[PDB]
Amino acid sequence: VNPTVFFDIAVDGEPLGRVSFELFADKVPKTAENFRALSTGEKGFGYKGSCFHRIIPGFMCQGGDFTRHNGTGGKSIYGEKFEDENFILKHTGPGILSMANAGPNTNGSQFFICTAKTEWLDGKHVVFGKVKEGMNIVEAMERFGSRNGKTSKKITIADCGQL
């Protein structure tokens, strides 16, 4: 019942591999739907072609800023921002998919994929999915990050959609 979406990842334009996610629409339907629709592009904008602008090995990969490409942009399917839906789910380990934000009730399109347990984010960022397949591809992406988050190669979502 929960939707599955994929990202095909490229590094400086060269294919790397595919990551798929489960979206916990059963627990966070509004937040899951935003990510799903941005992944299919069905509202006329979304993640295809955007990059992962911040990758910190041993912490997270952050993407979803499809308007400014650097962490200052993005928007939801519900407007610029939308509310924190709930905090049922927690940041329990690698593979968790969670919303980036800039304060209470400021979700847009930016998200991160945790590559470590990040329990200090519980109750502050909304968890809405997990990596299903291709965690090995996330681990490969992580190697292009650095302590300050700058990437040493351009990491893009070359294609994305729903499985």
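Residue numbering for chain A follows Swiss-Prot; the residues present correspond to positions 2-164, in that order.
This deposition comes from X-ray crystallography, 1.2 Å.
Heads up, the Cβ atoms here are built off N, Cα and C, so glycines get one too.
Positions annotated as domain 'PPIase cyclophilin-type' by Swiss-Prot: 7-163. According to Swiss-Prot, the mutagenesis experiment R69 to A carries the following note: No effect on peptidyl-prolyl cis-trans isomerase activity. Reduced interaction with BSG/CD147 and ability to induce leukocyte chemotaxis. Under its mutagenesis entries, Swiss-Prot includes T107 to A with the note: No effect on peptidyl-prolyl cis-trans isomerase activity. Reduced interaction with BSG/CD147 and ability to induce leukocyte chemotaxis. A mutagenesis experiment is reported in Swiss-Prot for this position, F113 to A, and the note states: Reduced ability to stimulate MAPK/ERK phosphorylation. Among the mutagenesis results in Swiss-Prot, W121 to E has the note: Loss of peptidyl-prolyl cis-trans isomerase activity. The residue drawn here is the original one. Among the mutagenesis experiments that Swiss-Prot reports, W121 to A is described with the note: 200-fold decrease of sensitivity to CsA. Reduced ability to stimulate MAPK/ERK phosphorylation. Quoted from Swiss-Prot, the note on mutagenesis experiment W121 to F is: 75-fold decrease of sensitivity to CsA. A mutagenesis experiment is reported in Swiss-Prot for this position, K125 to R, and the note states: Loss of acetylation and interaction with TARDBP.
Swiss-Prot feature annotations superimposed on the structure.
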residue : record               : CB count, 10 Å
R69     : mutagenesis position : 11
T107    : mutagenesis position : 15
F113    : mutagenesis position : 24
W121    : mutagenesis position : 9
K125    : mutagenesis position : 14
According to DSSP, which of helix, strand or coil covers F113 (mutagenesis position)?
strand
Going by Cα-Cα distance, pick out whichever of the mutagenesis positions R69, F113, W121, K125 is nearest to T107 (mutagenesis position).
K125
Integer Å distance between the CA atoms belonging to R69 (mutagenesis position) and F113 (mutagenesis position):
16
